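K.L.:
The structure is given below, and queries will be raised subsequently.
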Amino acid sequence: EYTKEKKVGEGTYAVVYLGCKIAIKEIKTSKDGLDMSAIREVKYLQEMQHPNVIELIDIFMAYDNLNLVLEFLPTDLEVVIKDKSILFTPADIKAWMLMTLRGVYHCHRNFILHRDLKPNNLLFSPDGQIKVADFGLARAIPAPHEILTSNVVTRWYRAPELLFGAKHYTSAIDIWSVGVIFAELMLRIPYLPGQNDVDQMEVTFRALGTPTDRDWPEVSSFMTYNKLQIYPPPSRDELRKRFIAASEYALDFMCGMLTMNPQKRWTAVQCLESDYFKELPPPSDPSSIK
Amino acid sequence: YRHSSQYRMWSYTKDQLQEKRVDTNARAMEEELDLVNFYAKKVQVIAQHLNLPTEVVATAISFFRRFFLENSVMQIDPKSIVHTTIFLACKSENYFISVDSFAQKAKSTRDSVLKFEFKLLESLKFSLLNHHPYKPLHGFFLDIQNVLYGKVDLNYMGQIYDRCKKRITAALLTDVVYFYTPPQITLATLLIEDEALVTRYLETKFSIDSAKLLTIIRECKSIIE
Amino acid sequence: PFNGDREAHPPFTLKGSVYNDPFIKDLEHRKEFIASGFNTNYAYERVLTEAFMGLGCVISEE
Ligand SMILES: Nc1ncnc2c1ncn2[C@@H]1O[C@H](COP(=O)(O)OP(=O)(O)O)[C@@H](O)[C@H]1O
């Protein structure tokens, strides 16, 4: 729509506007004419309609730039980092996980990757339904002989095959990210931080374990597994210590979601029915979020 | 499929598509259609000339034809669109050619591939992902063998993957993708060998009735002939 | 009751131990292809469900 008000965003790639209930995202056109991450982010967000992925009302052309629409309210990152412990493990940890996995499964059954998943990518709504957006490095799931990119997702939310250097991966790299969203939501801390380097591999090995030959096979075919040594995987003494605010069935699909095996990683069709939402209490979308 | 961009705003019927032709010839009359088919053949052979996959050739043909459904060939000349559509097709589904590497492999000097780019996306109205019959070829390459075991995979890997692919490139040169869904175009072009393949496939498959689908595939064959 | 996904289930069948595809079954025998999480049934489930998307008509266009 042709309505504008005050701006959000200090980034030089895009500065988003606001107006009407909507938010106009403008890509500055002024090398190449149009960037990869403008057509790459309109061409899959145009064709999805869901209550967990935002949609386009109009994509009307500007004089030089490209206009989109977005959502009004802020994101999941400002919810976690600044509160007075409103969020409670009976109900608030279940509904947002259920809706984010619903959005991830709607991306997956359209065979679209969406390899940029962050709490500043997951954003809420006035009725509190969390949305999946910002498809800036998304890609359709191609033919198996096609070579993909490498560094496609951010550091703190990176799948370990992307740490190791998997050039042509599957779409199981975005279940690891939402499992880290689960742990970041029930721990209220930035989970697995790195020092702007290759140190994400060492902190992931320190947290969840250096993969062994017997279990996730062919991990030594990356020219990175020989650089380091083995670390012990965590046992079920993690149930009380460092994860004491959790239920019995939460650790089952958390450990099934933080599998470092990508072939044995639980896809969303077996994460939406992983008997964790069946346990009491039932969730409800009125949550005390400002 | 109804949530996809190809169904909700660029899938047509015969009366709606002929109405689209006469309104883009009325807002801007029979030489335009075989002119854009000739230049579609030109962009097909120059896209196949510069060593591209069959997926990006199909998207380039569809982008060129979808550009010239909304604009005529006189107020935008078709001799300059034919180098821009390969660029937006290869930048669409990640081919990854650069601009200068694309210009040195073509007859372009970096300006002739970028000026007709904003208006091509405006007249295209940003339906930049397209569904193509090659993944239904790889699906019905496998679903024949699952339901049938009598006469399989000798001639069907001998002379089907090298023939039906070229027949669907010739189909994308014609006007069939605005009519039917790409599995229906796939099963139409599989009816070249209808001695024992397609009739024995659709009879034993059976929520979806069979005879309506045979009539849809038969009238699609009447369109393509 | 409740549903985890509101409407997200197709009713068609699949059997991945039958086919003899010369583009993926030979591709999965390599070393670096397995190491990125690739198996045969994921690609076949990707392509066979795409082969059945949209079996409608032209009557459903107005
Ligand atoms: N719908 C929105 N409502 C409010 N703020 C938004 C909205 N969308 C984006 N923003 C802001 O735009 C910026 C996102 O731009 P970008 O850097 O491209 O995302 P990313 O870091 O995932 O790559 C963020 O600062 C975000 O706060």
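Heads up, chain A uses Swiss-Prot numbers, so what you see runs 6-25, 32-41, 44-303.
Quick check of the header: electron microscopy, 3.5 Å.
Every residue gets a Cβ built from N, Cα and C, even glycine.
Pulled from Swiss-Prot, these are the listed features:
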BINDING   A:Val13, A:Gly14, A:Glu15, A:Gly16, A:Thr17, A:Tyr18, A:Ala19, A:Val20, A:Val21, A:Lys36  ATP binding site
MUTAGEN   A:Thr17 to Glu, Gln or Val  Normal growth
MUTAGEN   A:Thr17 to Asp  Slow growth
MUTAGEN   A:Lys36 to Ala  Slow growth
MUTAGEN   A:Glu54 to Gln  Non-viable
ACT_SITE  A:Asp129  active site, proton acceptor
MUTAGEN   A:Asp147 to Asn  Abolishes kinase activity
MUTAGEN   A:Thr162 to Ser, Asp or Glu  No effect on kinase activity
MUTAGEN   A:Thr162 to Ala  Diminishes phosphorylation; 75-80% loss in kinase activity; no effect on survival
MUTAGEN   A:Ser163 to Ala  Normal growth
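I'd like these features described in context: how deep, what's nearby, how far apart.
P.N.:
A strand conformation is recorded for A:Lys36 (mutagenesis position) in the three-state DSSP classification. Cβ environment of A:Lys36 (mutagenesis position): A:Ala19, A:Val21, A:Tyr22, A:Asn80, A:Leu81, A:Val82, A:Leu83 lie under 8 Å away, each six or more residues apart in the same chain.
Here the Cβ of A:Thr17 (mutagenesis position) has 7 other Cβ atoms within 10 Å, regardless of which shown protein chain they belong to.
The secondary structure of A:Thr17 (mutagenesis position), as reduced to three states from DSSP, is coil rather than helix or strand.
Remark: A:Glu54 (mutagenesis position) has A:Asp147, A:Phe148, A:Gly149, A:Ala151 as non-local neighbours, by Cβ distance under 8 Å and separation of at least 6 in sequence.
Using a 10 Å Cβ-Cβ cutoff, A:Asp129 (active site, proton acceptor) registers 21 neighbours.
Same-chain residues at least 6 positions away in sequence with a Cβ under 8 Å from that of A:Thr162 (mutagenesis position) are, in sequence order, A:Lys180.
Taken residue by residue with DSSP, A:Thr162 (mutagenesis position) is part of neither helix nor strand, so it is coil.
Other C-beta atoms found within 10 angstroms of the C-beta of A:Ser163 (mutagenesis position) number 10, with every protein chain shown included.
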K.L.:
Can you give me the residues near the recorded ATP site, meaning same chain, not A:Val13, A:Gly14, A:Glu15, A:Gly16, A:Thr17, A:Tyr18, A:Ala19, A:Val20, A:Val21, A:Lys36 themselves, Cβ no more than 8 Å from the center of the site's Cβ atoms?
P.N.:
A:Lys12
K.L.:
Express the distance between the Cα positions of A:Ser163 (mutagenesis position) and A:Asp129 (active site, proton acceptor) as a whole number of Å.
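P.N.:
Between the Cα atoms of A:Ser163 (mutagenesis position) and A:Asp129 (active site, proton acceptor), the distance comes to 13 Å.
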K.L.:
Near ligand 1, which of the recorded positions show up if the criterion is a Cβ under 6 Å from one of its atoms? Options: A:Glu15, A:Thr17, A:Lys36, A:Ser163.
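P.N.:
Among the recorded positions listed, not one has its Cβ under 6 Å from ligand 1.
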K.L.:
Taking the 2-residue hole in the deposited chain, the Cα-Cα distance from A:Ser41 to A:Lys44 is how many Å?
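P.N.:
So the endpoints of the gap, A:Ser41 and A:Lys44, lie 9 Å apart at their Cα atoms.
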K.L.:
With 6 residues left out of the model, how far is A:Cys25 from A:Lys32 at the Cα, in Å?
P.N.:
5
